[PDB]
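One structure is given below, encoded as C-alpha cells.
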Amino acid sequence: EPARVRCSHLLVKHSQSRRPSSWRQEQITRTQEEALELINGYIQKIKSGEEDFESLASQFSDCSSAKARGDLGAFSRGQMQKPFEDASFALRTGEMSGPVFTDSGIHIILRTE
Ligand SMILES: CC1=C(/C=C/C(C)=C/C=C/C(C)=C/C(=O)O)C(C)(C)CCC1
C-alpha cells in the first residue's frame, strides 16, 4: 500500500448531507434516492463512453474540487472520511469506484496515482 493516493471524485449531495449547499447550488434539495440515481446514471454513461468522468465532475460535482476537474490531490490514511479512504486505497490507478457514501453525500472516485 502506498503512503498516499491521488484521487479525483464527483460528489452528489442531497438534502440530508452534512452541508446541503454547494458552489453550484445554494441549497441542495434533491433526495438521497435522487442523488443515488444521478450517481448510477453517471457511472453508466462513463462505462458506455458517452460521458467523460472529469467533464462530469467539472459540471456537476457538488465539491469545490469541480474547478480542478474533481482532483483532490494526494492524501494518506487518517485524513478523509473512512468510507472514502477505504474505497480510494482499494482502487488500482486508473480504476473508478461504484457509489461511495459519506456524510458529505454520494461519491464516484477515480484513483489517478
Ligand atoms: C467530500 C469529502 C469530504 C468532505 C466532503 C464535503 C463536506 C465537501 C464539501 C463541499 C462543499 C461544497 C461544502 C459546502 O459548501 O459547505 C472529506 C474530505 C472529509 C472526506 C472525503 C472527501
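Residue numbering for chain A follows Swiss-Prot, covering 51-163 in order.
Note: Cβ is positioned from N, Cα and C throughout, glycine not excepted.
According to Swiss-Prot, the mutagenesis experiment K63 to A carries the annotation: Loss of peptidyl-prolyl cis/trans isomerase activity. No effect on the interaction with IRAK3/IRAK-M. Abolishes IL33-mediated increase of IRAK3/IRAK-M protein levels. Other Cβ atoms within 10 Å of the Cβ of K63 (mutagenesis position) number 25 in total over all chains.
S71 (mutagenesis position): 12 other CB atoms within 10 A of its CB, across all protein chains. According to Swiss-Prot, the mutagenesis experiment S71 to D or E carries the following note: Loss of peptidyl-prolyl cis/trans isomerase activity, nuclear localization and cellular function.
On its own chain, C113 (mutagenesis position) has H59, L60, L61, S72, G120, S154 as residues at least 6 apart in sequence with a Cβ closer than 8 Å to its own Cβ. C113 (mutagenesis position) falls outside any helix or strand according to DSSP and counts as coil. One mutagenesis experiment catalogued in Swiss-Prot, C113 to A, is accompanied by this note: Loss of peptidyl-prolyl cis/trans isomerase activity; decrease in DNA repair of double-strand breaks by homologous recombination slightly less efficient than that observed with wild-type protein. No effect on RBBP8/CtIP.
Residues from the mutagenesis positions list (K63, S71, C113) with a C-beta closer than 6 Å to any atom of ligand 1: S71, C113. Residue pair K63 (mutagenesis position) / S71 (mutagenesis position) shows a Cα separation of 8 Å.
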